[PDB]
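Colleague: I am attaching a structure below and will ask some questions about it afterwards.
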Amino acid sequence: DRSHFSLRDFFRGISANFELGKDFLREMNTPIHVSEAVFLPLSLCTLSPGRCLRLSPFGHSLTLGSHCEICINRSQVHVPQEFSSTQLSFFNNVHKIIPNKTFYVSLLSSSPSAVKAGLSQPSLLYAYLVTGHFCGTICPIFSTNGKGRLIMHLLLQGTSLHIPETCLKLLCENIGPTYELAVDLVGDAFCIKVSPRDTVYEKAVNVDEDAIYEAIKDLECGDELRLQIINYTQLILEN
Amino acid sequence: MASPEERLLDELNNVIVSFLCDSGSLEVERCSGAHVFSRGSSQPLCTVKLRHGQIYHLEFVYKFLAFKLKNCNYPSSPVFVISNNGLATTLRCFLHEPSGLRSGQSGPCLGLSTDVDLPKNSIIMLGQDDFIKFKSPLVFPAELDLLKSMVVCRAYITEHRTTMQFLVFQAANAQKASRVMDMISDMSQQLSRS
Ligand SMILES: [Zn+2]
């Protein structure tokens, strides 16, 4: 009786009344494998386009935006900000030196004469701003590679961090190609490394120069930031 | 009337309009040409525009079309062609494999995968047994049949990149799905065969 239910019987019964086929389509509502485990380190560039990152100390998983509970409960629209153009956002919030203080603090603390090389790359600020927007207060760190181009290590303060889909989209799409984006964790916490794509690609420029150096006026370094930045620089040197 | 061909074409278009996308306005361009049936066809039964975020029940529609065609003693099996023309992504439903072959015709006939980047002037070609090949390594043997595991295509269309995300849907309430299947079996048993 129930046996012998060929596909033909199914499609015939539906052809009788399309509403039964709609009922069937309605019941098949759950995707099979939304969540995909991922292990560190991970090159974010070489990543599928729409995916959230649910990084946590015990495990590190990657899920899809459509079925990301945290990205769904919160206002899915959230706050669409105009960060679309790298250069636009650079010259938009270089004025906000009262915020973004940690970024300027780290580059200044290094004062290697490569503060010029940090200013030369506007991509850096873009990363910081967006990582600050969607993923809370960041702790910037700047290191010197054999290449004149400085490498950046933005550290994120979090036991379990939820990197949203829109953030990864912005980063990979607007800055991705020009600078290698990667994620790894130092002792205290996870971090996003912004790097130059070897020496194959150098792009964009501007030179405010001393205009910004007179501006920084060597603002005070909070001892909390002082300890964090010092320890993280030491630990980077150990890597 | 020309019901032998016209009526069949109309029914197929109605199927695609009714079951492809569960909700929303479906931008479909129907074809009014007998060349649909002629071998080596370059013209589709229907061309459907693809919108970001919407879910398109591809496999159900495909298997339903194949059933209707085999009922009408049409030998060939359908073929779906999802392509990026630069302006929009289009799903074209050809009843038989077109003439645009693998031999340097446009951007390669990209195969199925979880995520497929679909650049401009590139195509994806879905055939008769591609769905089962795609579902084989993702579900257990009992689940391979469409009655339990359905393939669908979501569109991730952004101005900076367009990507096709192929997914596999199952029923959560297996008991309720069984009840719906019972309804369908009752309807089939009541209707008369040849
Ligand atoms: Zn998310």
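Count begins at 1; order follows the chain as displayed.
Structure determined by X-ray crystallography, 4.0 Å.
Just so it is clear, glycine is given a Cβ too, placed from its N, Cα and C backbone atoms.
According to Swiss-Prot:
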| type | residues | note |
| --- | --- | --- |
| MUTAGEN | B:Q43 to A | 88% loss of budding ability |
| MUTAGEN | B:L87 to W | No effect on budding ability |
| MUTAGEN | B:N121 to Q | 45% loss of budding ability |
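Thinking about packing and proximity, how do these listed features fit into the structure?
Modeller: Shown in sequence order, B:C31, B:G33, B:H35, B:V36, B:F94 are the residues of the chain, 6+ apart in sequence, with a C-beta less than 8 angstroms from the C-beta of B:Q43 (mutagenesis position).
According to DSSP, B:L87 (mutagenesis position) sits in a coil region rather than a helix or strand.
Sequence-distant contacts of B:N121 (mutagenesis position), defined as residues of its own chain at least six apart whose C-beta falls under 8 angstroms from its C-beta, comprise B:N84, B:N85, B:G86, B:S106, B:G107.
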